Amino acid sequence: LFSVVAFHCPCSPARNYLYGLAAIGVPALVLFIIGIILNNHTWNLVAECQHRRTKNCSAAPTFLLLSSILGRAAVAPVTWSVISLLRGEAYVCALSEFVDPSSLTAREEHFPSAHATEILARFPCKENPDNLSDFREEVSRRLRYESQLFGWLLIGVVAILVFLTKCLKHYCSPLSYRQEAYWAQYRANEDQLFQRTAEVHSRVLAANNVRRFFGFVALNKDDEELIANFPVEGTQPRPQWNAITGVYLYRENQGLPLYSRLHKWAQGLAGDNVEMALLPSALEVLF
Amino acid sequence: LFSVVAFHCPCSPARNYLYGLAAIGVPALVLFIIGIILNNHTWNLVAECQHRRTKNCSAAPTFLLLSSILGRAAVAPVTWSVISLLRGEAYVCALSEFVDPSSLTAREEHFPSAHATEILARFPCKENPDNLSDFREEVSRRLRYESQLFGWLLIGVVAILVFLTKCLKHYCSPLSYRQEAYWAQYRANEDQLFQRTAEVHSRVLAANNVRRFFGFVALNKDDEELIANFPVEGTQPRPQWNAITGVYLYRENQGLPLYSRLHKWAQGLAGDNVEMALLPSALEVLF
Amino acid sequence: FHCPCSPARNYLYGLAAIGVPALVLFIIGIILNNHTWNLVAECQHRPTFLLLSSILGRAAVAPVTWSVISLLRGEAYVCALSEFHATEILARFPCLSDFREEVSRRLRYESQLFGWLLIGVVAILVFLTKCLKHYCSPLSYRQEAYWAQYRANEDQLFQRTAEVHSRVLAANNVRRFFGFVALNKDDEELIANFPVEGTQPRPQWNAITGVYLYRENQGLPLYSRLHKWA
Amino acid sequence: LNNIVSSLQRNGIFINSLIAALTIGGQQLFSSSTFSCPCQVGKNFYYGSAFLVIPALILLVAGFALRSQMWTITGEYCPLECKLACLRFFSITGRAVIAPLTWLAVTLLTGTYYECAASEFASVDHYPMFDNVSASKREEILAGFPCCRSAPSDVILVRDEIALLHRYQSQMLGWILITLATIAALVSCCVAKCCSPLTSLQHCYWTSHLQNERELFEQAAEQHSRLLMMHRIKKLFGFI
Amino acid sequence: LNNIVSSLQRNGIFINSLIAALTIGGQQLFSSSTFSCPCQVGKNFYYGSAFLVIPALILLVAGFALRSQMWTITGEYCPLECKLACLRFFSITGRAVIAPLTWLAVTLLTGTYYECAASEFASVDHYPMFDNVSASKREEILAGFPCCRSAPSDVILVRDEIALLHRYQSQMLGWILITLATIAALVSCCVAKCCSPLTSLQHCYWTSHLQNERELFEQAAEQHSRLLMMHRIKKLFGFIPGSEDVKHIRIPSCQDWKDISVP
Amino acid sequence: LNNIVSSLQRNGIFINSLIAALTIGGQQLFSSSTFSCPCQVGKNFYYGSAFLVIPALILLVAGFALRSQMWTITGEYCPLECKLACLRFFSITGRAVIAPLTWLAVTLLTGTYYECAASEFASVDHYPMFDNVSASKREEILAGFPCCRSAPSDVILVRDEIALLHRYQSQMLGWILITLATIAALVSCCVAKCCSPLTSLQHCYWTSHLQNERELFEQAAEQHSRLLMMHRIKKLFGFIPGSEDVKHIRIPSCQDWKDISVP
Ligand SMILES: CCCCCCCCCCCC(=O)OC[C@H](COP(=O)(O)OCC[N+](C)(C)C)OC(=O)CCCCCCCCCCC
Ligand SMILES: CCCCCCCCCCCC(=O)OC[C@H](COP(=O)(O)OCC[N+](C)(C)C)OC(=O)CCCCCCCCCCC
């Protein structure tokens, strides 16, 4: 529920800004992590640093993609820190103990100087003396001003940055803006179909193994059509799979574009030692 | 939801007017940015300077199009800032500290001269002296008058501007409004077919590449029709894509009008060195 | 609504509150029509007061009613007269009981005395002006009815004319790029139904656009510039 | 049910009945909206005279302007043909002037419009208190009391009898005007049944032919244009 | 259900009941809205007399004039023919007069019109307190007490009594009128059953013939007019209205438009 | 469901019940609204007598009059035919007289009309308090107390007694009337089962035949009128009304309109 994740300000000195940092930074940290995990463009980058094992690719291609990973990942932390600031509860809690008594106004000098830190820190929790009520409301509007000002400024910077990157991304892109639209349409169609056939190819392969065990497979109406229409003969080799996973930056062959590593592999432009073998070489098997 | 997106005046001198600027100007600014991004005319304008890299186009062709895009996307800021001025909260909050107590009338001069700015600042937040409630009501109806007076004028100004461009467009344009209506139909409807074919071409291209991987493609009921009806062989080169990207201004050939760059390229009026190749020259490949 | 009772400044608020919104609405109506832009085509290309006043009054209906509904409330006029040191107190009535109420009766009397003057002008305009124009014109209402319906039906057919022909031309351009068109089932027979032979040059479009006033020859009536084009 | 409504619409009795109802409804709202019985000492009869006559005659102009039969009458007028125009004018007239008499009757039976109009014309000879030999304050207070001035000065007895005498005279006028209008409607109806060359059944036939003739020609005129555009488009781009 | 409603409409009884109910509602609304019962010392009997009689006359004239049968009878007037015309005029007389009679009966039952109309004609010789030897204050107080002048000065009880008397008298008058009306109706029917040349079967047949003939004549006239104009337009524009004109088009000249301008 | 309702309307019991209910409701509303029990000392019996008797006669005359067969019966009156006419009049008498007796019974059982009617006819010899040697104030107070003048001056008990007495008498009359009517009804129906020549089953069939021939004759007369009128149109304009008249158009001359002016 919301009450479980609700904000409860600890009206204590040198304590509330720790909580405000944790109650806001951690939910921003998690949403930043989730953006990285769900994005596919980071795993092929990880796969890139895995298979090469030599740092063959330079830093320039990596930097332009790491920005793409972090650029899309950072939407959720930003739109979460935006709303938290616009609420103002987190900021007034955190900076209540740093309000200057000298800067306090709208009231005569009735603000006690005995425990300035202690008295100020309890303002958010309405635990304020009646002689200090105007002082409490003065802080309640002063700190909320800085909270919302930073809230609109952070939207302003982000909205400018989104405009700034996209303007420069098109300008520095060797391709036109309409071929990238076609390229974006192909990559969506390649991934949609590839995941569709992967489910079907696995199911037909799994059904062939289950048939070998029991002698028959209990298949519904739709699963019957898959076996008849789409028959498989064997599994794809590991190097074939490794030749389509990774990072690809618009390589072109004979004046004709290639849009993905799967497209590049299908043109034959991608492809002694035995690895992770179940059993040793046939010469060793004999003995 | 609506509570977060609201105005909350911080009653403080030299601090209330900054909030009015940010809480109103930034929402206007972001809404301005959204319109610029979504409009396609800016990207082909960017693509114009992208491909030439030589400043072939003069200032006059860019002068109209640069203003054309900004004005068409400025609809969101005006329809927002009008509402803020109609409410009047931003203007009364921003100009509260600039109200001259001398100009206040309809009452005996009960306003103290000790801190005139401080007292006037706290009027919007209901922190107003009862003996100055009329002064609050005087200022409340004074600045709110100015908020709407600029608000109504701004609605008038845009209406005059919208008249001025549309009236001046027909007179200065070399084409009749009826023909331009036909031309506007072409551009707004050719792109509907061009984007529809790109999805089908990509889907066929994606299907022709997944088949090379697994040996079969799992296609939906509609998708088999696309493969049978539109079987593709290869792709279109990058220069062929560059010939249909950019700004077009009613170029005519032999008395037959051309309506778009794609039409211009179709007639053949738009179209050795190897760039961004996957692999080097075939002479180097042999070694 | 908001009624700023400040002295020496309410009259500016009153004028802006009834005048600016009225003219803006007169604007939106005249964008919405297409007949006004027809005269723009003729004047740029090259006895025309009859049409100019006709189109202007067609879109002037809604700005007037907002002006009339403004004076139905009557608060706009009472502020201007009351404003015109007790003068501020007169302006501060809406926001000495006998003197303040003495003028207030005159304010509402003056405010209502102007509202029906406009309604008289509209009543005179809609009645008197409409008969004098139609009586003087030699064309009968049956001729006029065929005139308005000729233009009204031709644009609807022309837009249907333009839409189908444009889809034939555009699909030819797309096929030049990819090699096929992702046309739908309805669009499937569209290209085969109408094989276009050529496009219409600029003078052909320019010849049919403009204002036309029965430039008849050979006894066959002509109603629009497109009629004389053929 | 819709067919029944259309048949009722074909009957002018419902049109007149509905028009009177909206005029009464609009009048009752408007009398309490911005009338106020304005208290002008100098010239207050103008306000009452304006509200008594002008709103009524405005709907007369509205009735004439909203009907196209008068347009054909004036075009021909600017014998049997002239005589038929008079009958056509007579039929349009009945629906044209029905609304103002409803407005005139309702306002005058209300009484408030004429009390605030002819108050300055009241006579003070019956009242020994309103001597006022100066001849200045008498007219000031005379235009003052009926508007909003209760004036608790033992003169209120004057204003009720003035109001009651005004109210009574107001009722007699409308009922006489309504009776006069009814007699005028009767005799004009009698003139239209005597001078008309048509019979009691032939006139209905002629009117039926007129109403049937406008619609048939108008729909055929619409078809004639549409059909011509269809060839024009065929000659224009080559499709139908 | 709609057919049942139409059958009830054919019967006159529901129609007269609806007319009476509408008159009752109108009387109640008018009495609630605009009576005000003025005291006008001089002219007060005339106010109530007008409010009692004039609405009855307007209802009578509206009822009689709204029926086209009365117009046809007057046009024929302007033997057997005289008798049939008289019977036809008398047939709708009851529906014509049912509204003003209901108006009058309701007003007399209410008694407020009779109270504000016949107050100045009250008797004062019985009351010694109403001597008023001046012969002037008597009439002003007589006209002024019924309206709003309560004046609880040992006079109200007296005035109350007079009101009661008038109310009582008012009721009687109304009752009497109703009785007479009923009798008149009966004798009228007797004339309708004594001076009528038609037998017990010919009257309904004649009325049905008139109604049916008027309806079929108007429908046939409308059809013939429409048919004549389809032919006129067929001559005019070269094609039949309501048909397909892919065959011939006249393309008329300017002089042709004036030809159809005769009617 | 509608057929069942149409079956029930054929039954006279449901109709008599609906009429009784409407009369009871109307009596209740009239008594609660426009009675007011006037305290006219001089003439107070007239008001109660009118309110008690006159509406009964009005309802009775209405019950006779709105029945169409009454005029036919009177015309025949104006052997076996006489017996049939008398039996038809007796049959309609039940519906004519069901309503006024319901009115009288309800009014008498309620008692207020009788209390306000015969108050001044009461006797004061029982009560020594109403001495009144003057012979004037006694009738004043006697006609004054019943309506609204309670006057709690140790006389109300007597007034109360008087009211009760009158109410009691009123009640008796009502019941007596009921009883009398009932006996009359019985013997009346007995006469219809003795003087009539037809049998028990022959009468019901005969009435059904009468209703059927009347309705069918009216419909046939209307249809014959329609056939005649339409024949007149096909003769005049040359086409059948409501048919495809695209064949010929007469275009009659001016004189032809006078031809159809005969009826
Ligand atoms: C709930 C919705 C609310 C509306 C606001 C969110 C809109 C979401 C859609 C636009 C975002 C987007 O997609 O941004 C895209 C770009 C990425 O550019 P790139 O690295 O070149 O990737 C190339 C583009 N790709 C990914 C399509 C291939 O982002 C940025 O550069 C910045 C993102 C803004 C947040 C982080 C700003 C910097 C940190 C903060 C500094 C104070
Ligand atoms: C959310 C919708 C609500 C409805 C109300 C708005 C209607 C929108 C559609 C009609 C208006 C429109 O789009 O105007 C369009 C024109 C653009 O003219 P251009 O620059 O030559 O562009 C060429 C026209 N093209 C793009 C079609 C080729 O605008 C203008 O001239 C200016 C915009 C007016 C607002 C900003 C004023 C200037 C900034 C502020 C200065 C004080």
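Counting starts with 1 at the first residue shown.
Quick reminder: no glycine exception, Cβ is built from N, Cα and C everywhere.
Swiss-Prot annotations:
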MUTAGEN   B:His201 to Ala (Swiss-Prot position 238)  Decreases intrasubunit interactions
MUTAGEN   B:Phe214 to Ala (Swiss-Prot position 251)  Decreases intrasubunit interactions
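Classification of B:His201 (mutagenesis position) by DSSP places it within a helix. The number of other Cβ atoms within 10 Å of the Cβ belonging to B:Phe214 (mutagenesis position), over all protein chains shown, comes to 17.
In this structure, the CA atom of B:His201 (mutagenesis position) is 20 Å away from the CA atom of B:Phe214 (mutagenesis position). All protein chains considered, the CB of B:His201 (mutagenesis position) has 24 other CB atoms within 10 Å.
B:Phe214 (mutagenesis position) carries a helical DSSP state (H, G or I).
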